[PDB]
Amino acid sequence: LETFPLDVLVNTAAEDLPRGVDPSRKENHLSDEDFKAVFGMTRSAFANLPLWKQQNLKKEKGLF
């Protein structure tokens, strides 16, 4: 999937989001480096958290 800078994923109006970003899974469109910086765990570990917890973590981070 296409990747975009963290600031773009956090600070873009819904209508303006790049077509290649799943708005419900913005974390999948972060580079591996940005994912590591933002979440501090592997992508698999994050995916193993309950969906509601993934969402809650993302809300504070501007990625919900």
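For chain A, we keep the numbers from Swiss-Prot: what you see runs 763-826, in order.
Per deposition record, X-ray crystallography, 1.4 Å.
Each residue, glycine too, has its Cβ placed from N, Cα and C.
While the structure shown retains the original residue, Swiss-Prot records the mutagenesis experiment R787 to A with this note: Reduces affinity for F-actin. The annotation that Swiss-Prot gives for the mutagenesis experiment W814 to A reads: Loss of F-actin binding.
Secondary structure at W814 (mutagenesis position), as computed by DSSP, is helix. You'll find the Cα of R787 (mutagenesis position) roughly 13 Å from the Cα of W814 (mutagenesis position). Counting other C-beta atoms within 10 Å of each candidate's C-beta, the mutagenesis positions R787, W814 are led by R787. Reduced to three states, the DSSP call for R787 (mutagenesis position) is coil.
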